[PDB]
Amino acid sequence: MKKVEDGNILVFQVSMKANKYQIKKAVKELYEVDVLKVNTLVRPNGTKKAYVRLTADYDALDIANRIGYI
Amino acid sequence: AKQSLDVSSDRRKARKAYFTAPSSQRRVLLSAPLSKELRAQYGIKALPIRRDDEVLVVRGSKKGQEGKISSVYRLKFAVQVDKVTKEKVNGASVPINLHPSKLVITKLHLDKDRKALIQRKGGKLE
Amino acid sequence: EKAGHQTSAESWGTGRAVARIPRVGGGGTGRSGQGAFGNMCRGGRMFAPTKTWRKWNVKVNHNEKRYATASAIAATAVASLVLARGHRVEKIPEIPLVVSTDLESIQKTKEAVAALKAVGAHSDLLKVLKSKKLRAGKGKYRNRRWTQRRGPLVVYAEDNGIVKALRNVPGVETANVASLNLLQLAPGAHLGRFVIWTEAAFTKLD
Amino acid sequence: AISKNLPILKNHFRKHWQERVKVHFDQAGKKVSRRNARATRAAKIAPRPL
Amino acid sequence: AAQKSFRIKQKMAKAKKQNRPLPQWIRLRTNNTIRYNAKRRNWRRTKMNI
Amino acid sequence: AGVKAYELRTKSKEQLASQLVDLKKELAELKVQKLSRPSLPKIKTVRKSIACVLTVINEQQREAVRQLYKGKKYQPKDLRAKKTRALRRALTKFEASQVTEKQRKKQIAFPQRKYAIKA
Amino acid sequence: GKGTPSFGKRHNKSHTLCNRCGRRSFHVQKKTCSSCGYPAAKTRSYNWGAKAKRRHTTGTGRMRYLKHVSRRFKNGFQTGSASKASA
RNA sequence: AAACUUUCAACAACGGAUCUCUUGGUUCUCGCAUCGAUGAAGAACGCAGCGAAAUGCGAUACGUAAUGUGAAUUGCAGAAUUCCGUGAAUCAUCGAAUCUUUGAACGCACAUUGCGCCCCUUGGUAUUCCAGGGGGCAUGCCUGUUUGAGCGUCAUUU
RNA sequence: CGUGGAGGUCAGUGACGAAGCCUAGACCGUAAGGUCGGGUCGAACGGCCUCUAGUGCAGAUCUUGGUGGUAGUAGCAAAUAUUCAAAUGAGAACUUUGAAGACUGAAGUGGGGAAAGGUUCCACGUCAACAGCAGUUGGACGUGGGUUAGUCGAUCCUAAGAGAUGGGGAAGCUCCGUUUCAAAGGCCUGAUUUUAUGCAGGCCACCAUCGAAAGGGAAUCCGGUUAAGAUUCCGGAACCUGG
RNA sequence: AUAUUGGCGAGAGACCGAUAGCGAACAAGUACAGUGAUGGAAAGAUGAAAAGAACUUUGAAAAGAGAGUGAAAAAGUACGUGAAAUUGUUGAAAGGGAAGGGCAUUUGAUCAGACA
Ligand SMILES: [Mg+2]
Ligand SMILES: [Mg+2]
Ligand SMILES: [Mg+2]
Ligand SMILES: [Mg+2]
Ligand SMILES: [Mg+2]
Ligand SMILES: [Mg+2]
Ligand SMILES: [Mg+2]
Ligand SMILES: [Mg+2]
Ligand SMILES: [Mg+2]
Ligand SMILES: [Mg+2]
Ligand SMILES: [Mg+2]
Ligand SMILES: [Mg+2]
Ligand SMILES: [Mg+2]
Ligand SMILES: [Mg+2]
Ligand SMILES: [Mg+2]
Ligand SMILES: [Mg+2]
Ligand SMILES: [Mg+2]
Ligand SMILES: [Mg+2]
Ligand SMILES: [Mg+2]
Ligand SMILES: [Mg+2]
Ligand SMILES: [Mg+2]
Ligand SMILES: [Mg+2]
Ligand SMILES: [Mg+2]
Ligand SMILES: [Mg+2]
Ligand SMILES: [Mg+2]
Ligand SMILES: [Mg+2]
Ligand SMILES: [Mg+2]
Ligand SMILES: [Mg+2]
Ligand SMILES: [Mg+2]
Ligand SMILES: [Mg+2]
Ligand SMILES: [Mg+2]
Ligand SMILES: [Mg+2]
Ligand SMILES: [Mg+2]
Ligand SMILES: [Mg+2]
Ligand SMILES: [Mg+2]
Ligand SMILES: [Mg+2]
Ligand SMILES: [Mg+2]
Ligand SMILES: [Mg+2]
Ligand SMILES: [Mg+2]
Ligand SMILES: [Mg+2]
Ligand SMILES: [Mg+2]
Ligand SMILES: [Mg+2]
Ligand SMILES: [Mg+2]
Ligand SMILES: [Mg+2]
Ligand SMILES: [Mg+2]
Ligand SMILES: [Mg+2]
Ligand SMILES: [Mg+2]
Ligand SMILES: [Mg+2]
Ligand SMILES: [Mg+2]
Ligand SMILES: [Mg+2]
Ligand SMILES: [Mg+2]
Ligand SMILES: [Mg+2]
Ligand SMILES: [Mg+2]
Ligand SMILES: [Mg+2]
Ligand SMILES: [Mg+2]
Ligand SMILES: [Mg+2]
Ligand SMILES: [Mg+2]
Ligand SMILES: [Mg+2]
Ligand SMILES: [Mg+2]
Ligand SMILES: [Mg+2]
Ligand SMILES: [Mg+2]
Ligand SMILES: [Mg+2]
Ligand SMILES: [Mg+2]
Ligand SMILES: [Mg+2]
Ligand SMILES: [Mg+2]
Ligand SMILES: [Mg+2]
Ligand SMILES: [Mg+2]
Ligand SMILES: [Mg+2]
Ligand SMILES: [Mg+2]
Ligand SMILES: [Mg+2]
Ligand SMILES: [Mg+2]
Ligand SMILES: [Mg+2]
Ligand SMILES: [Mg+2]
Ligand SMILES: [Mg+2]
Ligand SMILES: [Mg+2]
Ligand SMILES: [Mg+2]
Ligand SMILES: [Mg+2]
Ligand SMILES: [Mg+2]
Ligand SMILES: [Mg+2]
Ligand SMILES: [Mg+2]
Ligand SMILES: [Mg+2]
Ligand SMILES: [Mg+2]
Ligand SMILES: [Mg+2]
Ligand SMILES: [Mg+2]
Ligand SMILES: [Mg+2]
Ligand SMILES: [Mg+2]
Ligand SMILES: [Mg+2]
Ligand SMILES: [Mg+2]
Ligand SMILES: [Mg+2]
Ligand SMILES: [Mg+2]
Ligand SMILES: [Mg+2]
Ligand SMILES: [Mg+2]
Ligand SMILES: [Mg+2]
Ligand SMILES: [Mg+2]
Ligand SMILES: [Mg+2]
Ligand SMILES: [Mg+2]
Ligand SMILES: [Mg+2]
Ligand SMILES: [Zn+2]
């Protein structure tokens, strides 16, 4: 949550068949947002996690509580 | 006695099929016989008990008591009556589980289909 | 047959301070180390294990079978025996019991029953029934589960629905003269059934 | 294993014989079927003989 | 480790999951018999062999 | 309440593909709520419905194809009858019924007579 | 040194998990599995090892397809759909 | 005389015999003929509102469609619209689908979530670079198709 | 004499208590054994005539399980060493913290990795079992959190090796061979401006592939930041490869 | 017409009755051992129904003591019966380097029958 409050990062658990490309686009397409980069990692339980930085125009935090969570 | 060839009087197989039997089959095993009253009425002896049905425990300790079948607990092979219950030490209450075969039907919840069942066993209805 | 033996146990030989039945090998599992094959080890094979090719059935001399069944028949007269052998005949007309041939044709249990009663059966049918008991053994759960005394055996000549009338009544067995079964003529090798013969039947004997 | 005044028997159970042992437990269950399957032929094969 | 295949990363993860205790509601079902997780695994007691 | 089977099968081709899109949105939204609540069984019946949709989007397009191919030598193996591998290469009635010329000439000539004894 | 010291050096797999049967029986250097026999065409069986077999024969598994073949058979391999009735 | 040792008893311990049970195992018998390149058996990994397993399923994941039944499911929470009804159900039946990663396993590899080729399509200012979406490319052999080879060899040119 | 099971019989006994177990109580038998009382107990069981066998235990270094005397015994003695006090807690020789006494002595008991483990990491909760005293502590238990890369590895390369392929052996699983008595392939554009790619040159004869987280190898750094991640994030500043 | 320790579906038994019967009546080819080929267990029973003990009290707790449930807690998720070895308390007795045994009787404890 601090990534979102501090970093402008949207953390998503993501499909393991998906790459940085497919993640970036299918975020762009699903939330109407512009993305900087997509650092990812495989959680120790078998789920890809996505660190996702939006560009300076979007305040991820505002996005976060407009998608639903907070 | 079993004069057929596709029926078994073997005690093992019997008790398996009882206990393992699926829900759809259980409905039929959980039958109650109609009341002397309801019997001359629909011209019919027994019937697969169902929910919003009315009943008289004509056996057991709960003899005489009567009510609406709250739920049929196929899983537990037992029926529950809304009105016949246990008040625990902590005063909270809990359902007793009556067996269909020890009940008697008093008023039949009726359906298009309940009707058809009754009509099919050679019954009649008022 | 393959049982006792689904192991791999070799002995351990002498000298390891322990007895020398073969022993399960390997490790990590309790079973590991224990006795095999031994007719005295747990999970052994059993000594001289039963076979299918036992002599089950017996060849009896065809002619004795007769002399037997015959003898069996002669005693179902003989008052004393029929009496001695169970069978409340304490007070039936005459031995042998000969009923009408009309019996052979009676077609409803309920009918037959009270016919048989009139002929004197009653006390005997009642003697069964008063006697269904739970098989003492384990046939109690090998579908040999109940048990009860033997009733009258009604021999007929032509079956015109008698057998299906008397089927459901407990103790009463039926038989056409042309057969006649030594297992029913002296059940348990005890001489003197309670036989009730239709006349047409009776007359077929010679 | 020669002893007493018996005959000399020649019983051939030295191969692995316990393996090839045909009990005809089904003597009955073959008659029946044979009967059952003769009847179906009469039936099938029209008013013809067997 | 500390540089393993996904193939192993994976087994390791499945491994992790099964290492939980019997969810205490299963115990309360009808006819339940399972008292405890009889299949549990501890890292310094039994090794899983890749 | 869920969606239904027949109610879909009349819904239009891209009415149908549309509903799927909106179901997947429902799901998305739900999976958010799921983690912010001690329970959400509701989810079970929306993901159940997506199935039904896809199921019917498939059924229709399939016997769309199944028919254009209906009535010609060669149609996709997955529209072909499954039966059994061996069944699927047993001789066809015809190539089995196949008698020789010389043969039928005799079958015809001397066929099995329905005779009978008695008199 | 042939005991508890020489076991010190044990930390090098002879087998990894075999792809065909997932068993940790895949001989790395010898590149075959010691149980199933991958990558051989046939699966490895032996008649002197039956408990071996019994640990793998059809039925030990999911039977993903084979389950239903007796049913499918039971009704003569029914191409088609079912109609409708009453009640 | 205690204590202690020993013996009998009562009660209580330890242990799990015995008695009685049995959805199991064994043996007999009858009937029947159906795995797979239309991807089998087997593997792995995942799938539930709350599951680790057994069972079941396959990113449509304890299931979708269909048909029969005619009201449950049940440990809790639940929808509630589902009750004179295209309709409850962890039901039965099953003819329709979905069916990850693999396996004879088939583009090549594989102690690698490793590495290419082709067609269609979409975005990036692109026949050619990158990315997303679909559909493809193993081997032996048979019938045929088409394109070819050899002074093996026939004819035909002027 | 006695046991499991079968045929017959006693219309046998029994929830008003069958079976079983206890019983320095009673009785019958030379004995094997049989019968009763009482206590415990909960669904079955017995007499007589016959039938049947996986039919009687003290041993077999017998099998499996269970249990003793040994015995509160042997023992818990290697690796210099501990101490005062507070805090917490039902509980403190043993946990937290402050003090003091010491050690390892940079060939470390320091600071990191390779193999191997797999979550042990970190937080919170927490003592039934475990840590051969203890336990308020732990690598334990319950519960959550945590592993971010164009440049760091894999990936690519080839080594010893491994091993398909045309083939050659072998009844056959399969053995031999690796460029091998093999018709073994793909690149640059031009020819297109029907049009998409047929052919117009020429080369090129290399004939798989696997095989190195220490060999070969394109390219990154410093400061900051976390309960737990960093040459992977933040910040600033670069560099390589492709287009 | 023959075969059939496999497969799908059935009916059976003078069979075994949880140390037996298939190794497995149970989440058994499981858990666990081995580098591997392989090896491979133990483990069924509260009651009719959880009515699975509110509440009070001692305790840090586990628990104990009351209460309560039930036909029975002499059924309390250590759960039907609950043998033996072996153990605690209680009662009785004997014991100068074992103990047990045989015949006989004293003494103590205990008991049948029998009379009318
Ligand atoms: Mg901000
Ligand atoms: Mg009916
Ligand atoms: Mg009364
Ligand atoms: Mg009931
Ligand atoms: Mg043998
Ligand atoms: Mg010894
Ligand atoms: Mg055995
Ligand atoms: Mg009896
Ligand atoms: Mg008995
Ligand atoms: Mg011979
Ligand atoms: Mg003939
Ligand atoms: Mg170990
Ligand atoms: Mg539904
Ligand atoms: Mg075809
Ligand atoms: Mg070792
Ligand atoms: Mg090696
Ligand atoms: Mg090899
Ligand atoms: Mg292969
Ligand atoms: Mg004694
Ligand atoms: Mg006691
Ligand atoms: Mg027993
Ligand atoms: Mg019972
Ligand atoms: Mg059986
Ligand atoms: Mg039969
Ligand atoms: Mg197999
Ligand atoms: Mg599973
Ligand atoms: Mg389940
Ligand atoms: Mg549910
Ligand atoms: Mg309908
Ligand atoms: Mg189903
Ligand atoms: Mg799909
Ligand atoms: Mg391959
Ligand atoms: Mg791949
Ligand atoms: Mg593709
Ligand atoms: Mg050709
Ligand atoms: Mg040609
Ligand atoms: Mg005797
Ligand atoms: Mg006996
Ligand atoms: Mg026996
Ligand atoms: Mg007496
Ligand atoms: Mg008593
Ligand atoms: Mg008693
Ligand atoms: Mg009982
Ligand atoms: Mg005898
Ligand atoms: Mg014996
Ligand atoms: Mg002896
Ligand atoms: Mg003994
Ligand atoms: Mg001894
Ligand atoms: Mg002994
Ligand atoms: Mg011992
Ligand atoms: Mg002590
Ligand atoms: Mg000491
Ligand atoms: Mg010492
Ligand atoms: Mg020291
Ligand atoms: Mg200390
Ligand atoms: Mg300190
Ligand atoms: Mg110093
Ligand atoms: Mg030094
Ligand atoms: Mg240290
Ligand atoms: Mg480190
Ligand atoms: Mg480790
Ligand atoms: Mg954890
Ligand atoms: Mg820690
Ligand atoms: Mg403690
Ligand atoms: Mg520890
Ligand atoms: Mg300790
Ligand atoms: Mg302690
Ligand atoms: Mg933990
Ligand atoms: Mg990464
Ligand atoms: Mg580098
Ligand atoms: Mg790469
Ligand atoms: Mg080779
Ligand atoms: Mg390589
Ligand atoms: Mg390298
Ligand atoms: Mg730093
Ligand atoms: Mg972080
Ligand atoms: Mg660190
Ligand atoms: Mg940066
Ligand atoms: Mg910059
Ligand atoms: Mg450039
Ligand atoms: Mg046979
Ligand atoms: Mg058979
Ligand atoms: Mg039969
Ligand atoms: Mg057993
Ligand atoms: Mg026995
Ligand atoms: Mg066993
Ligand atoms: Mg069971
Ligand atoms: Mg175990
Ligand atoms: Mg019980
Ligand atoms: Mg028990
Ligand atoms: Mg129970
Ligand atoms: Mg108490
Ligand atoms: Mg009692
Ligand atoms: Mg009890
Ligand atoms: Mg309790
Ligand atoms: Mg008990
Ligand atoms: Mg004396
Ligand atoms: Zn394998």
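In chain C, numbers come from Swiss-Prot; the residues present are 54-259, in order.
Quick check of the header: X-ray crystallography, 3.5 Å.
Cβ coordinates are placed from backbone N, Cα and C, and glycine is handled just like the others.
Listed in sequence order, the residues of the same chain lying 6 or more apart from C:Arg95 (mutagenesis position) and placing their CB within less than 8 Å of its CB are C:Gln87, C:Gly88. Under mutagenesis, Swiss-Prot gives C:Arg95 to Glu with this note: Leads to a slower growth at higher temperatures but allows RPL4 assembly into the 60S subunit; when associated with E-98.
Swiss-Prot documents C:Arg98 to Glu as a published mutagenesis change and attaches the note Leads to a slower growth at higher temperatures but allows RPL4 assembly into the 60S subunit; when associated with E-95. Non-local neighbourhood of C:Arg98 (mutagenesis position): C:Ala56, C:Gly57, C:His58, C:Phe90, C:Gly91, C:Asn92, each in the same chain, at least six residues away, with C-beta under 8 Å from its C-beta.
Under DSSP, C:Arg98 (mutagenesis position) is assigned to coil, being neither helix nor strand in the three-state scheme.
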